[PDB]
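K.L.:
One structure, as structure tokens, below. Some questions next.
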Amino acid sequence: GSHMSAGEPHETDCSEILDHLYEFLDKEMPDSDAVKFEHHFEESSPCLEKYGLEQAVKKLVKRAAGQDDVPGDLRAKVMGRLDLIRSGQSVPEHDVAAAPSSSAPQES
């Protein structure tokens, strides 16, 4: 495992963390959620290390009130990812939203 690594640690639940990412993000306060996110997002880091949501949710938390708040491009990307996660495992290069390097950074 030098270039490719998919060794997830010992976890328990994950869909529930997504469940927040969806209703938390869309049915609570898109901008007033980055600071409230971190709390629940840190309790289940291993869930975000299954499909690669850590990298994304960290970015959602990064905005917070006052800053980027919510470009709609991260959420739509995260929610749509939940919908992909909850209904699949194959994930795309969504890291491009904040430093592209999911699999092929350059991709010739």
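Along the chain as shown, the residues are counted starting at 1.
Structure method, as recorded: solution NMR.
Backbone N, Cα and C define each Cβ position, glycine as well.
While the structure shown retains the original residue, Swiss-Prot records the mutagenesis experiment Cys14 to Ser (Swiss-Prot position 11) with this note: No sporulation, constitutive expression of trxCp1, no binding of SigR. Experimental mutagenesis is annotated in Swiss-Prot for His40 to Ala (Swiss-Prot position 37), with the remark: No sporulation, constitutive disulfide reductase (trxB) activity. No inhibition of SigR, no diamide induction of SigR. Binds SigR in vitro. The note that Swiss-Prot attaches to the published mutagenesis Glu42 to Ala (Swiss-Prot position 39) is: Wild-type inhibition of SigR, more induction by diamide. Where Swiss-Prot documents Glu43 to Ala (Swiss-Prot position 40) as a mutagenesis experiment, the accompanying text is: Wild-type inhibition of SigR, more induction by diamide. Here Swiss-Prot notes a mutagenesis experiment, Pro46 to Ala (Swiss-Prot position 43), with the remark: Decreases basal levels of SigR and its induction by diamide; may bind it more tightly. One entry in Swiss-Prot concerns the mutagenesis experiment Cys47 to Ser (Swiss-Prot position 44). Its note says: No sporulation, constitutive expression of trxCp1, no binding of SigR. According to Swiss-Prot, the mutagenesis experiment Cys47 to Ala (Swiss-Prot position 44) carries the annotation: No inhibition of SigR, no diamide induction of SigR.
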K.L.:
State the Cα to Cα distance, in Å, between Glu42 (mutagenesis position) and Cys14 (mutagenesis position), rounded to an integer.
P.N.:
12
K.L.:
Report, as a single number, how many Cβ atoms besides its own are within 10 Å of the Cβ of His40 (mutagenesis position).
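P.N.:
A count of 15.
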K.L.:
In whole Å, how far is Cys14 (mutagenesis position) from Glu43 (mutagenesis position) when you measure between their Cα atoms?
P.N.:
11
K.L.:
Fill in the CA-CA distance, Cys14 (mutagenesis position) to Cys47 (mutagenesis position), as an integer in Å.
P.N.:
5
K.L.:
So for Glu43 (mutagenesis position), how many other CB atoms are inside 10 Å of its CB?
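P.N.:
Result for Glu43 (mutagenesis position): 11 other Cβ atoms within 10 Å.
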K.L.:
Let me know the most crowded of the mutagenesis positions, choosing from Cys14, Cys47 and counting other Cβ atoms within 10 Å.
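P.N.:
That would be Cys47, with the most Cβ atoms nearby.
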K.L.:
At the level of the C-alpha atoms, what whole-angstrom distance separates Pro46 (mutagenesis position) and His40 (mutagenesis position)?
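P.N.:
If we compare the Cα positions of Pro46 (mutagenesis position) and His40 (mutagenesis position), the gap is 12 Å.
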K.L.:
Counting Cβ atoms within 10 Å of each candidate's own Cβ, which of the mutagenesis positions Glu42, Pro46 comes out highest?
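P.N.:
When each Cβ's neighbours within 10 Å are tallied, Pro46 tops the list.
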K.L.:
In Å, rounded, how far does the Cα of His40 (mutagenesis position) sit from the Cα of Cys47 (mutagenesis position)?
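P.N.:
If we compare the Cα positions of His40 (mutagenesis position) and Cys47 (mutagenesis position), the gap is 11 Å.
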K.L.:
DSSP three-state call for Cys14 (mutagenesis position): helix, strand or coil?
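P.N.:
DSSP call for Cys14 (mutagenesis position): coil, neither helix nor strand.
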